[PDB]
Amino acid sequence: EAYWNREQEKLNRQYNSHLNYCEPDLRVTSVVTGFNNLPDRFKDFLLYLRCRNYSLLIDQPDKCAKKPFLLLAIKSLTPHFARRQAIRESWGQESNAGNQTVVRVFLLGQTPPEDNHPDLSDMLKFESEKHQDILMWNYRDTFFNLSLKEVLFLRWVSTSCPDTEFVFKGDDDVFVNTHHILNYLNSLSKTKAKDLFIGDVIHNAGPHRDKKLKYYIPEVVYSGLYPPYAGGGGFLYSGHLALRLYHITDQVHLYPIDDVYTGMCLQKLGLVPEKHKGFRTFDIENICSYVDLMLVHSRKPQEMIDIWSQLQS
Amino acid sequence: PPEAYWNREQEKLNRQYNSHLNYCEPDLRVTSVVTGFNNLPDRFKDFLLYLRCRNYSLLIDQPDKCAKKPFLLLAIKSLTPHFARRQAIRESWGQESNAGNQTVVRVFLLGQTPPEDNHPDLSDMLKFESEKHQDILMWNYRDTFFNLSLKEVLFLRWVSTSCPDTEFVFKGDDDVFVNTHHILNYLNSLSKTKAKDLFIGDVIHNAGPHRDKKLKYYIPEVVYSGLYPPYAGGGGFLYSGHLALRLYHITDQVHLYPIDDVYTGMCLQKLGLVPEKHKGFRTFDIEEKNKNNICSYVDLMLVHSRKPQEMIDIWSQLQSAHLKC
Ligand SMILES: *[C@@H]1O[C@H](CO)[C@@H](O[C@@H]2O[C@H](CO)[C@@H](O[C@@H]3O[C@H](CO)[C@@H](O)[C@H](O[C@H]4O[C@H](CO)[C@@H](O)[C@H](O)[C@@H]4O)[C@@H]3O)[C@H](O)[C@H]2NC(C)=O)[C@H](O)[C@H]1NC(C)=O
Ligand SMILES: *[C@@H]1O[C@H](CO)[C@@H](O[C@@H]2O[C@H](CO)[C@@H](O[C@@H]3O[C@H](CO)[C@@H](O)[C@H](O[C@H]4O[C@H](CO)[C@@H](O)[C@H](O)[C@@H]4O)[C@@H]3O)[C@H](O)[C@H]2NC(C)=O)[C@H](O)[C@H]1NC(C)=O
Ligand SMILES: CC(=O)N[C@H]1[C@H](O[C@@H]2[C@@H](O)[C@H](O)O[C@H](CO)[C@@H]2O)O[C@H](CO)[C@@H](O[C@@H]2O[C@H](CO)[C@H](O)[C@H](O)[C@H]2O)[C@@H]1O
Ligand SMILES: CC(=O)N[C@H]1[C@H](O[C@@H]2[C@@H](O)[C@H](O)O[C@H](CO)[C@@H]2O)O[C@H](CO)[C@@H](O[C@@H]2O[C@H](CO)[C@H](O)[C@H](O)[C@H]2O)[C@@H]1O
Ligand SMILES: O=c1ccn([C@@H]2O[C@H](COP(=O)(O)OP(=O)(O)O)[C@@H](O)[C@H]2O)c(=O)[nH]1
Ligand SMILES: O=c1ccn([C@@H]2O[C@H](COP(=O)(O)OP(=O)(O)O)[C@@H](O)[C@H]2O)c(=O)[nH]1
Ligand SMILES: *[C@@H]1O[C@H](CO)[C@@H](O)[C@H](O)[C@H]1NC(C)=O
Ligand SMILES: *[C@@H]1O[C@H](CO)[C@@H](O)[C@H](O)[C@H]1NC(C)=O
Ligand SMILES: *[C@@H]1O[C@H](CO)[C@@H](O)[C@H](O)[C@H]1NC(C)=O
Ligand SMILES: [Mg+2]
Ligand SMILES: [Mg+2]
């Protein structure tokens, strides 16, 4: 009865246009109960659900010219200049130690004037030319379009970085202990590494029905429970799985919560992401508190540099 | 009954006028004369050790900013990383203009954000921004909360040196919405007498220092004793350029204070003046229920606090607000 569930079931029957239909899908105004009274973000989500063929405005095509051991992929918005630079100087440094290459990309969409964003296009061009780590696509960068940010990033992995051994995807305000991540990745068996997917995995979750939370999903949009999913603050997976995940995205309708969407894709593949206790996407309760952690949400740019500096000793 | 350290040093200054300005070595005396110095937070140690130093130089100047005599100079406190805040101001209420040959010009007021304070290095982008927009003033001191009174004194020096003929000054924060049209209408309503010593804002009377160690405005009893003079909250206040010159001259006679808007109130009190409350300055915001009605902003001078998109949104709706409301 909920809209997403019914359309997804239609998709299941077709695989057992929803991909490049980019006119407004006016059907939703008649088939979604109370559509006129939905918040604008749901109107936009429903009207443009069947469009995901957006193009790269800023690419870094040689980012993976040397096959990486680890790709860091960080969700960011144009105005977050200090967040990105703190990451570059702390846990997101690119490196080649042990010939285990780490490369870094930030994942951006457009911040257009119609959404009341200041025009930062000249600063973003300066930054992209200076640091060569900005990927930017021509879609409206919004909270409910983070699942678009996920799908287009996975597409970019498939086209431009398909041979990375591992992928870390996360937020631009989480602290990551990249040394611990690399140590963990190097201790993996070959079998465990082929389909690795770990994070702060949430089981038996359901959609928030509370209208004051940013995660609110109306009953007319989605019914039932969520699959197991790793919290989007940051998760870690094999590049092999990144390609299998990209292939399966066509068979899963976009969903307004992006980390739930990745969990939906894993489930369709027959996989279950595994919890690693070092991923603290809901923060901690002292620099020694951070020694054994993989990730902590959330930290400001100065805090990111401070923690990283103290951890090096 | 010995006063607190700031009061005692201010008493010494008062008697000297009825070095504290370019002594930039650490004043190790404070470790002996400030009660409990060793147990103070680092920000108080730094403030006390370097209290007598304020001859910092401009690294980035805009020397022709006031080549055309302004009617109103907008001076906005900002920090290096705040690119989106500054651009939103440029496009909304901080636009430069010449309507009615009443020139409005804009500067942002910055210090350094050094790597030793764990700041990411954004210096090349700031230099690019300055080259593009020609509205960055930057001095070579450590930009911190407790150095904002330094930001105030160095800005007033720049007005005396480089913009002394501006008719009015608005000084405010980079996270406030300002109804600049209402400000200009108000300034054009003033008698010549009221305008000569104009100083208005969200004026707080009978305030004292916060003694709760958990608040960012905390001030220890060993640092400052007694009450605060009347003062306009720093989110933004409005005053004459004539008074800006009088305020600059008097800064030499008032020791820096960790809270910048209290410092400005101290300087006004030394001038024999009392800032006046204007109800349109909402430095503690407006009612939660009226935040999404643009008519709520028509009669306001200033609202704290708003994000870059919110400032642009409010400004855009305000340009057609005369059609409703
Ligand atoms: C995720 O990103 C996608 C891609 O950027 C984004 O899709 C875009 O949404 C906007 C609406 O938010 C669409 O813009 C509309 O296009 C139609 C074309 O006919 C216009 O008629 C619409 O007019 C509206 O706005 C007018 C004023 O400008 C009003 O007068 C009028 O009444 C309408 O309200 C409107 O401009 C745009 O076409 C798509 N672009 C695509 C599909 O490529 C989507 O919104 C984002 N999703 C979320 C959840 O944020
Ligand atoms: C307001 O701005 C002023 C001007 O920027 C700023 O003054 C500066 O303060 C810093 C301290 O925070 C001073 O730097 C110190 O200088 C002394 C020598 O005079 C050094 O011994 C200090 O070394 C420290 O760090 C070393 C390495 O970690 C340690 O080994 C050592 O023990 C110290 O911890 C440090 O370099 C600087 O000299 C002044 N500059 C000037 C021009 O006065 C002031 O701090 C700001 N005030 C506030 C309240 O923020
Ligand atoms: C089972 C679970 O953990 N579900 C969500 C969790 O609900 C909490 C309840 O289990 C608990 O009893 O009460 C608290 C109230 O204090 C919570 O309601 O809440 C978290 C935080 O919202 C959810 O994780 C988040 O889910 C959203 C999507 O709704 C999104 O995926 C986000 O990234 C993730 O952090 C749990 O799913
Ligand atoms: C007289 C006054 O307003 N004093 C400060 C005010 O104190 C409030 C108390 O009067 C009341 O009993 O409790 C409330 C808390 O619910 C307040 O504590 O608090 C405001 C907010 O801090 C102060 O304004 C701020 O002062 C700091 C310096 O201390 C700084 O100048 C800042 O710009 C300003 O907004 C009142 O001074
Ligand atoms: O339109 C958006 C909104 C958010 N983000 C990024 O998504 C991540 C999560 O945002 P937020 O902190 O608001 O979400 P929460 O952690 O509260 O779920 C952050 O890295 C944001 O920079 C984004 O890229 N585009
Ligand atoms: O080290 C600093 C800290 C703050 N600010 C500016 O001072 C103003 C007030 O900052 P904040 O909002 O944190 O203070 P609050 O309103 O909470 O008293 C804003 O314009 C900041 O950009 C600054 O210039 N340097
Ligand atoms: C997606 O593809 C269709 C044609 O197949 C095209 O009309 C549409 O403009 C494309 N969408 C975008 C955003 O380019
Ligand atoms: C201020 O002046 C004194 C000498 O006049 C000098 O030693 C000191 O370094 C100056 N301070 C700064 C920050 O230039
Ligand atoms: C316009 O303003 C300037 C000061 O900014 C003044 O010198 C000039 O005389 C004015 N011109 C007119 C037309 O009054
Ligand atoms: Mg977050
Ligand atoms: Mg503020």
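Quick note: numbers on chain A are straight from Swiss-Prot, i.e. 56-71, 91-359, 365-392, in order.
Backbone N, Cα and C define each Cβ position, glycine as well.
Per Swiss-Prot, mutagenesis A:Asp245 to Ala is noted as: Loss of enzymatic activity, no loss of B3GNT8-binding.
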- Item | Across 5 unmodelled residues, the distance in Å between the CA atoms of A:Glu359 and A:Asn365 | 11
- Please classify the secondary structure at A:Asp245 (mutagenesis position) using three-state DSSP. strand
- Item | Cα-Cα distance in Å between A:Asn71 and A:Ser91, where 19 residues go unmodelled | 16
